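Reading through the structure tokens given below for one structure.
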Amino acid sequence: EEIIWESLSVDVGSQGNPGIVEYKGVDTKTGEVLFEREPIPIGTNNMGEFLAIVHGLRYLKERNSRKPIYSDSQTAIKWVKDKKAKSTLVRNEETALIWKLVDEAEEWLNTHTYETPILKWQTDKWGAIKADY
RNA sequence: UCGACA
DNA sequence: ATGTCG
Ligand SMILES: [Cl-]
Ligand SMILES: [Mg+2]
Ligand SMILES: [Mg+2]
């Protein structure tokens, strides 16, 4: 019910779906952009949302930060919890990059630890997540 | 058959 | 429209 302002908010941005995908993480309190992924030619909204959360985990772990991560993606939050991105996007030469990043994200998750709470951003009550495009 | 999150 | 889960 209470927004945890001392947190990291991440979100995907795209042009088409499947389409060009990117993501960024921002300080929930100030909106300051902390990281941003170079656009990936072809990917899905959910893969991007997943990549954004995993990058956030890696970003916070490297800085010894225990702050939670906000995401508005029910799908991505579940994929991270399961440490498995159940995407339906076809695996071919054109989607090789997005799949490589997804596979590497999964790989990282299955070989590292973290206590970072991954929280659902309550869009219907709080408005658009701060990392929204 | 939807409902929900994007 | 398309991507996903309950
Ligand atoms: Cl990535
Ligand atoms: Mg989103
Ligand atoms: Mg958004």
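Here chain A follows Swiss-Prot, giving residues 61-193 in order.
Determination method: X-ray crystallography, 1.6 Å.
Any Cβ shown, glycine's included, is placed from N, Cα and C.
Note: A:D192 (mutagenesis position) has non-local neighbours A:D71, i.e. same-chain residues 6+ apart with C-beta under 8 A of its own C-beta. Annotation comment: Swiss-Prot describes A:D71, A:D192 as Mg(2+) 1 binding site, evidence class experimental evidence.
The local packing around A:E109 (mutagenesis position), expressed as other Cβ atoms within 10 Å of its Cβ over all shown chains, amounts to 25. In the three-state DSSP assignment, the secondary structure recorded for A:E109 (mutagenesis position) is helix. Sequence annotations record features per position, and here Swiss-Prot assigns Mg(2+) 2 binding site to A:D71, A:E109, A:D132 based on experimental evidence.
The mutagenesis experiment A:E109 to Q is recorded by Swiss-Prot, whose note states: Loss of activity.
Under DSSP, A:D132 (mutagenesis position) is assigned to coil, being neither helix nor strand in the three-state scheme. For the mutagenesis of A:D132 to N, Swiss-Prot gives this note: Loss of activity. The structure shown keeps the original residue.
In the three-state DSSP scheme, A:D192 (mutagenesis position) is classed as coil. According to Swiss-Prot, the mutagenesis experiment A:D192 to N carries the annotation: Strongly reduced activity with manganese. Loss of activity with magnesium.
Here the C-alpha separation of A:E109 (mutagenesis position) and A:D132 (mutagenesis position) works out to 9 Å. Taking each Cβ in turn and tallying the other Cβ atoms within 10 Å, the top scorer among the recorded positions A:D71, A:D132 is A:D71. Checking the recorded positions A:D71, A:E109, A:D192 for a CB within less than 6 Å of any atom of ligand 3 leaves A:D71, A:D192, listed in sequence order.
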